[PDB]
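K.L.:
Please see the structure below; I have some questions.
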Amino acid sequence: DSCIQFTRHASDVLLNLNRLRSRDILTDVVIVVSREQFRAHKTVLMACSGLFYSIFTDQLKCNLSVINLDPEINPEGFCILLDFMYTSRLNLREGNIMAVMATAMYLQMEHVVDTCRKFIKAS
Amino acid sequence: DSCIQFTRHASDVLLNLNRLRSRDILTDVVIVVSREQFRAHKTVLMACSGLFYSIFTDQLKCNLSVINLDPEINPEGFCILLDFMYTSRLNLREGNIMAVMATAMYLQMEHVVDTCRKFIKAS
Amino acid sequence: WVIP
Amino acid sequence: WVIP
Ligand SMILES: CN(C)c1ncc(Cl)c(Nc2ccc3c(c2)CC(=O)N3)n1
Ligand SMILES: CN(C)c1ncc(Cl)c(Nc2ccc3c(c2)CC(=O)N3)n1
Ligand SMILES: [Cl-]
Ligand SMILES: [Cl-]
């Protein structure tokens, strides 16, 4: 086409979606990870994760307001990944990289799994 | 912080949100523009438009599944702007620039209003 | 704004 | 991935 493009548009959209999350505006699901609860927008979870994409395209699970993750999933690893979904920023540290990679593999977040594998290989 | 960043994350998120829109997945509102109907995600509309942000943060309008725009709003201008919201791409043409600018001013999409003003000034 |  |  003959379209023009606004370079910062996608980043600005994501920034506003994170502002909505921080204010708990139009969040439509709670992700339960052991004792911890995380509120989010199903569409953003689907856009970032192969696991959530599969869950919320399911004709029955699409209507659930609560999703319980596998008890092996670490709440901090999930929190770091949820922050990444809404910001593009990953808080990858020596102390959390194993839990982050395992959570990213479960959530099917291929690019995060790739950088964790590379950072582990370097050490 | 000590975060790393995935450059393409915001663009990939927006691409997936547009895929959900194209398949009518988890759309939660219909925007009525004269005789025309447009399905969308309230969160994406809010993230892109000062008008939708104000509408869906309203304690009563947040729960509406149908929003009717001012009858002066042109459906094609709205369609072009809705496509821009989900893609960062604006189909700005000689034949539509006046309707696009007027719709962007009504929707409070400041960056679109700015490029329309500049393109009009050049001609 | 750019030409993509 | 980059250092933002
Ligand atoms: C694959 N597909 C057509 C599609 N459409 C819409 C959405 Cl929201 C979606 N999201 C999704 C699926 C798989 C994966 C991701 C997002 C991230 C990832 O690493 N794998 N995937
Ligand atoms: C202003 N603010 C705190 C905020 N938080 C969340 C959202 Cl979704 C939001 N969106 C929004 C508001 C105003 C405008 C836009 C989006 C685009 C624009 O030109 N004006 N604005
Ligand atoms: Cl990823
Ligand atoms: Cl804009």
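Chain B residue numbers are taken from Swiss-Prot; in order, the displayed residues are 6-128.
Per deposition record, X-ray crystallography, 1.9 Å.
Cβ coordinates are placed from backbone N, Cα and C, and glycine is handled just like the others.
Annotations for this protein, taken from Swiss-Prot, read as follows:
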- B:32-99: domain 'BTB' (DOMAIN)
- B:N21 to K: Abolishes interaction with NCOR2 and HDAC2, no effect on interaction with CTBP1 and transcriptional autoinhibition; when associated with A-116 and 376-Q--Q-379 (MUTAGEN)
- B:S59 to A: Abolished ubiquitination by the SCF(FBXL17) complex (MUTAGEN)
- B:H116 to A: Abolishes interaction with NCOR2 and HDAC2, no effect on interaction with CTBP1 and transcriptional autoinhibition; when associated with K-21 and 376-Q--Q-379 (MUTAGEN)
K.L.:
Compute the C-alpha separation of B:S59 (mutagenesis position) from B:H116 (mutagenesis position), stating it in Å without decimals.
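P.N.:
B:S59 (mutagenesis position) and B:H116 (mutagenesis position) have their Cα atoms 18 Å apart.
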K.L.:
Give the helix, strand or coil assignment DSSP yields for B:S59 (mutagenesis position).
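P.N.:
DSSP assigns B:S59 (mutagenesis position) to helix.
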K.L.:
Whole-number Å distance between the CA of B:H116 (mutagenesis position) and the CA of B:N21 (mutagenesis position)?
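P.N.:
Roughly 23 Å, rounded to the nearest whole number.
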K.L.:
Given the mutagenesis positions B:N21, B:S59, which one has the fewest other C-beta atoms within 10 angstroms of its C-beta?
P.N.:
B:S59
K.L.:
Report the mutagenesis positions (B:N21, B:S59, B:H116) that meet this criterion: Cβ distance to the nearest atom of ligand 4 under 6 Å. Use sequence order and write none if nothing qualifies.
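P.N.:
Only B:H116 meet the Cβ criterion.
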